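K.L.:
The structure's right below; bear with me while I get my questions together.
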Amino acid sequence: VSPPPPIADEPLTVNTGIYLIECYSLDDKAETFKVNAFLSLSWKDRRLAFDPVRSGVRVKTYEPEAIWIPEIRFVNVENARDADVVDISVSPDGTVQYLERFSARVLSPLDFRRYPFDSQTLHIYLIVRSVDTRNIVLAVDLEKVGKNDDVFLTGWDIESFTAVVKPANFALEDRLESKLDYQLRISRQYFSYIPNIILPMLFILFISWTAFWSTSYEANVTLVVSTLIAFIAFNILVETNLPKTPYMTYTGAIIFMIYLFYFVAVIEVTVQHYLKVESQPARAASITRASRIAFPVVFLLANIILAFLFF
Amino acid sequence: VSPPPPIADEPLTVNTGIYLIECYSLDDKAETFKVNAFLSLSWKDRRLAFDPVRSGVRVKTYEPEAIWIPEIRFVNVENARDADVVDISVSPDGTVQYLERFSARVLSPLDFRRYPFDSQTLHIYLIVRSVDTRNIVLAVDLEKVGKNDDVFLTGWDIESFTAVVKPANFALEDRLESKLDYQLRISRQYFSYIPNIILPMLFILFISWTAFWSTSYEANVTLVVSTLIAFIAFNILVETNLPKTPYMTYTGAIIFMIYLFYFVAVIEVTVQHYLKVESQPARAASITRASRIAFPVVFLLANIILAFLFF
Amino acid sequence: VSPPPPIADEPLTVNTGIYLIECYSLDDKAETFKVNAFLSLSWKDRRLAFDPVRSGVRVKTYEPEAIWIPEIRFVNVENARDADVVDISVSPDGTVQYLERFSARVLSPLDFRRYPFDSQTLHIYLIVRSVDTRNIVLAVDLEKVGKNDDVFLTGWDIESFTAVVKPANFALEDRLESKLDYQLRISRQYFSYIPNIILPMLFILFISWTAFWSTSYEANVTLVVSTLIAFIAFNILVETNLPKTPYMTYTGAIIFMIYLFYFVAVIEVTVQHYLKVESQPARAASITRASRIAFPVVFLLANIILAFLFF
Amino acid sequence: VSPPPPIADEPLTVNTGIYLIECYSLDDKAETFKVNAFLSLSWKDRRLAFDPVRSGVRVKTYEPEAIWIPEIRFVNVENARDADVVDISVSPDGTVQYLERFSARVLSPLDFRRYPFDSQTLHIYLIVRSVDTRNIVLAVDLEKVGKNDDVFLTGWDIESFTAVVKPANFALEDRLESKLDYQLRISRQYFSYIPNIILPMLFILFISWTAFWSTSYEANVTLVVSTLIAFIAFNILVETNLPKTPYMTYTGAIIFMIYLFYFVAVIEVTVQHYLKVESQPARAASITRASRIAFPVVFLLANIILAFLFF
Amino acid sequence: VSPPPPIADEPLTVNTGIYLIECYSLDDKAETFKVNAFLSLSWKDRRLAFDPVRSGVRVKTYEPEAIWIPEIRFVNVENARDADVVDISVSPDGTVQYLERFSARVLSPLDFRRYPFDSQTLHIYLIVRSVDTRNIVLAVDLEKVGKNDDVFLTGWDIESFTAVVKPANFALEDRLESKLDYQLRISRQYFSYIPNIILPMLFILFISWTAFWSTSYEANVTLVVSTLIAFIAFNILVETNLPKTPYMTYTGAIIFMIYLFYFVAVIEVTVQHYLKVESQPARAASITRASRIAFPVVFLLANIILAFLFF
Ligand SMILES: [Cl-]
Ligand SMILES: [Cl-]
Ligand SMILES: [Cl-]
Ligand SMILES: [Cl-]
Ligand SMILES: [Cl-]
């Protein structure tokens, strides 16, 4: 089987369509997601054209081996997709209507900078390498691009499944390659975060601020240091939820800031005690009294500054 | 092999049945469960009809390659099922009786809101795509829908295995599809949780309440803060058992409330000390005395409120 | 290939035998184990009978495709076994000596109630579905049921590999099914437990009992609460070894009891302090003095009760 | 199919080229990385030569089964690559132009001594075993050696993808083997480290140094020991990020040094207290006063020494 | 294809050779290791002999399907090896020279008693089952037994790759089987251990010994108990490195001893305080003074006894 010949010198148009059946296994660390979808393909092969009246049939059904089918691959997959041809149908003019059900693990980069208020665009790149006899170009049949209503991705709101109609045609290793960008838009379900992550983390930090209404150095050391341990322990507890990024994230910055605050609170506690011990309790008391306002205010201000920088 | 032709214009009825052999690997995080079962299929193909008299046989046995078999797939599977044809049997009228043993990893969403007193409905969706020559419709042979008595799912009580008789017929990618909902009802085995999770978690919270029979600020800071660490550590210890939900769960609400109580207990401890230090021990003593009743009562009340809201 | 025909109306006997080559991956949580073994099958097919004198051969060797072989499956496997036919041999009478090497992941429930002094019976259920032409029944050739001496399962003592000779013949989906129970008996290697789990866990509890020879409420709060943290931390450390059971285990009950003891020790510590503070040190001292004997005695008593209930 | 025969006694030159499509799953522990790339092969097999005039085509396309293709393997792969032949193109001289898309898990050792400021050279070794009829030698077509601009490896900066043109020809098991070294140069994205790992780890160590402005042995024991716990807990928190090396890493030497500092700080705290208790507070005060400068200075010096030794 | 016939009644000798290409994934817990190697096989089949003069060629190349090849399997593999036939070569006398490249996950037990100063012998057991027509016996061609110099196993020093020349012949399931033991000797790279595991673990224990230069019961309780927590936390931190053995290991014994020492140190701390409180400070002081020497001495001694006991 050879490709259909051009009437003039025109490229072959392969009309594509992806319909999402199942969407699962979004791995935040691996930046991969698993997909189970239909891949629809369409092209004209005049060599397959028939007279419906003499044939008695409106449509002819073929086996994949029997006819020429374009070699469509995905760019951003781990291994080649597991595909099962559902149907091949030929109409009198030689139009081929191909359909297969496939499962694939797709590599799509994720941006955690706005976590947990982040939205993501998942990419599925379709590609075709042109042959010596003729050039092959990809196209999008928007009527054949969809997703099952039941498609769920735990922790995310599935916004849209679309395709960038204009293919990316380019040369690679002395041949033409026509690329298609299919986009799955998702946004994170940030509710649970507040009572599960933020709130208990703020309570632990607020407990260390009680050292500003105490003069007992022993009680203060216990308050600041024991809360620091509790904070680390709490982080270990929530660790699963927070992401491992090589860059600086919003939640990541807040966490860093909380660590800085434990350090500054220690300095205060240490300073207050040294002044008291070095017989200047008026200064010690003024610093502690100031800290009572300074700490929440500077925290609230710095949080506003961060939120602004990230959004 | 082409599909059997219609006598008039009627669709082909494929009588289905699923008999559960093994049920295992219910992954609470992935919302997947592995199944090992029999899939029974039955349809009429008159091209296979024979006279039992001139043949001498009551039944004819065929190889899957030899005859036409409908392309039945599952909707909510990760990859296509691993199937092995057990038997194909044609009765004289041309009625085919297909049987295969298959294993599949099924995606079924789970609702953790009532954990660990939650019940779940696991779905197995059967599907058939209609062809150009004829429409195919799925049906349920209730005598062929069952489950092995030995079917076990560690941590769950297997209630029922049933099917929604009326198929969901709809159009997809320009062709008809007939869908069947098979339901596996399971309810959780919540015993262990009381002595394993709830009770030790209540003991740690009760230890913090002893700060209401103490005046030593140092001892009180140690009681409240060290129990807070112990609580977090205990949560890390039970972490495996509790589920990672993007929404608010019953167990998760209790946990949040316990965090709030540690914060309020700190406020009390802090207030009691400030009043004492600021020379008003009568108020400090009244607050501590009240807390002794207030804390258990408010706890018991808010737990009743929560239980009521969730159940 | 069709099944061998019956002389009268008798069922076909398939003589089975499993010889364990390798045993590995016993997953305590999944209740699965991986197996690599030989499966031997034997039956008489008179159509295959030959004259050794004219043939010059004592035995004829066939390819699996060439002759009829019974469809033997395992009930409690995840997916169908990976089998490789080692040999097929026919003797002049038509006796078939089949042999294959297979690997499979077996689902066998485990009972953790007596952990770490538990023994288990692993099941491998062989099955054959009868055909329309004749009934098939399984049998056990005990000379062909064994296990390699080198078979090891880390942490267990491999007791025996046997089969329940009497098959379980029953009806399923309108046909006869003959089932065989192969049993692998294993018992746990509980040595390490004592120095690794029990002993350090008892030492931490005993440290908390030193609060009965102290009057310092601050030192006592530190002893009881810090040991409670240490206990939880130790549990997190050993967590890998202990099992996640939905029911009550022996080891599990001891752990619960240890949590109760930390709570009672807190009550004592709290009571002793309140009496002292409320100017009744004679009562406080009597309670503490009693606790010194009460705590070890009640602990020892309850453990005896627990051991008795579980064994 | 046998190899093409030599015109004289010359070896067959196979011109190779690898073009990186996707780069993912760099496992720091396993020292493996997953790759999805094009493998281009080119050789002359005159047996395939054709007259374009008689054939009516300028280039002939073949199926892999139809012609002889060299047995190219990778040395450092886990299992054999998953390859899919994209195109086989024969020009009239008999020049074959092969192309396949493959995915493979490549084993390449990593050097963590300079982590997180480490750079790595990933190797992909191409190999061909010579046959009895003629010798096969590998070559590099540099125009066919590249990488997609979109190639990303989370946490790394992809420097270059090159090949050592000169093959490593050697004898193995009585036959010639021609080896090619393809090199992927990567350098780590160390930003996040500072606010994520170092900074909070330095703050915890600095908190322990406050014991040099305190005389309370109880407060000092709490400062040193509680910070030590906090440090260990923090290490458990960052454990995922730091690597498990059998040798000494730069980050690892810093961590070891931090442990030594907690030990020396304990000695000081212990010494200061013993001198005070043994009625020599002048010495105790001088040691503590010195420590205030000694500890940061010695730390800063030893970190400079470490950095120097590693870089 | 049948096996080559014997000239007299002699068995067929299959000359084997394994050449290690890659060695990876040594799983200390699973006691498995992955291996990528060449398997060379050689035997004489006179039915494949040819007159070099009449034939024209000295070596006849065959496809695996074309000739008889002995069924060689590995005993201690999880599933059957992934093999790819590299070459089949028949000399004029009928001497077959087989070569395949295979990858397999091999089960080999490990002995952790001397960890981290352990050495291991990894086994790869080759096996052949004899047939009805002829007995098959394995042999070792030592010139074909080797390993690539680049073979690395992170954390281990690869000592040797050898084979026990004398096969283990025995009967199994009524037939003869010839077994070959190939041995890979490895020894652990124990450097990192000292600064990573031992040293920080000794520092934490030494901190607890400072309680012997203190009289403050509160400071002592804090020293002993807080270090005990730190020790457990440190163990959780290093847990990945240490192995899960059902038997007593050297490291495991040291760890147990360290737990005993924390318990004895508590007793001392408790005793010292009781004597002081019960008005006998002379005894309390003598015990504490003795402990200062007793604890390090008894520790150092018990370690020599342990070291000797294990080596
Ligand atoms: Cl693909
Ligand atoms: Cl399916
Ligand atoms: Cl099976
Ligand atoms: Cl390869
Ligand atoms: Cl094998």
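Residue numbering for chain C follows Swiss-Prot, covering 47-357 in order.
Structure method, as recorded: X-ray crystallography, 3.3 Å.
The backbone N, Cα and C atoms fix where each Cβ goes, and this holds for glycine too.
According to Swiss-Prot, the mutagenesis experiment C:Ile244 to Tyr carries the annotation: Marked gain of function, with a ten-fold shift of the proton dose-response curve towards lower concentrations. Listed in Swiss-Prot is the mutagenesis experiment C:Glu264 to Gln or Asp, annotated as follows: Decreases binding affinity of TBA. Listed in Swiss-Prot is the mutagenesis experiment C:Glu264 to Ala, annotated as follows: Decreases cation selectivity. Decreases the binding affinity of TEA and TBA. Nearly abolishes block by Cd(2+). As a published mutagenesis entry, C:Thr268 to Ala appears in Swiss-Prot alongside the note: Increases the binding affinity of TBA. Weakens block by Cd(2+). Annotation of the mutagenesis experiment C:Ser272 to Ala in Swiss-Prot: Increases the binding affinity of TBA. Quoted from Swiss-Prot for the published mutagenesis C:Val284 to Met: Displays an increased sensitivity to propofol but not to desflurane. Swiss-Prot lists C:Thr297 to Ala among its mutagenesis entries, and the accompanying note reads: Marked gain of function, with a ten-fold shift of the proton dose-response curve towards lower concentrations. Also shows slower apparent rate constants for activation and deactivation. Displays an increased sensitivity to propofol but a decreased sensitivity to desflurane.
For the listed features, I'd like the structural context: burial, neighbours, distances.
P.N.:
Under 8 Å, Cβ to Cβ, and six or more positions away along its own chain, C:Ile244 (mutagenesis position) finds no residue.
In three-state terms derived from DSSP, C:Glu264 (mutagenesis position) belongs to a helical segment.
The Cβ neighbour count for C:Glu264 (mutagenesis position), using a 10 Å radius and every protein chain shown, is 19.
Annotation for C:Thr268 (mutagenesis position): no same-chain Cβ neighbours under 8 Å separated by at least 6 residues are found.
Within its own chain, C:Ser272 (mutagenesis position) has no residue 6 or more apart in sequence whose C-beta sits under 8 angstroms from its own. Look at C:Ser272 (mutagenesis position): DSSP puts it in a helix.
Using a 10 Å radius centred on the Cβ of C:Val284 (mutagenesis position) and all shown protein chains, the other Cβ atoms total 17.
Reduced to three states, the DSSP call for C:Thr297 (mutagenesis position) is helix.
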K.L.:
With CB distance below 8 Å as the criterion, list the mutagenesis positions among C:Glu264, C:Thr268, C:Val284 that sit near chain B.
P.N.:
C:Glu264, C:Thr268
K.L.:
Can you list which of these mutagenesis positions (C:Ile244, C:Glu264, C:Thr268, C:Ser272, C:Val284, C:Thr297) have a Cβ closer than 6 Å to ligand 3?
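P.N.:
If the test is a Cβ under 6 Å from any atom of ligand 3, the answer is none.
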K.L.:
Any idea what the Cα distance is from C:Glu264 (mutagenesis position) over to C:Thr297 (mutagenesis position), rounded to a whole Å?
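P.N.:
Given the Cα positions, C:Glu264 (mutagenesis position) is 32 Å from C:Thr297 (mutagenesis position).
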K.L.:
Could you check what DSSP calls C:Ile244 (mutagenesis position) once collapsed to helix, strand or coil?
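P.N.:
In three-state terms, C:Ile244 (mutagenesis position) counts as helix.
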K.L.:
Which of these mutagenesis positions, C:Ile244, C:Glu264, C:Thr268, C:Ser272, C:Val284, C:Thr297, are close to chain E by Cβ (under 8 Å)?
P.N.:
C:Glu264, C:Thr268, C:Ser272
K.L.:
Using DSSP reduced to three states, classify C:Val284 (mutagenesis position) as helix, strand or coil.
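P.N.:
Looking at the DSSP assignment, C:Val284 (mutagenesis position) belongs to a helix.
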K.L.:
What's the number of neighbouring CB atoms sitting within 10 A of the CB on C:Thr297 (mutagenesis position)?
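P.N.:
I count 23 other Cβ atoms within 10 Å of it.
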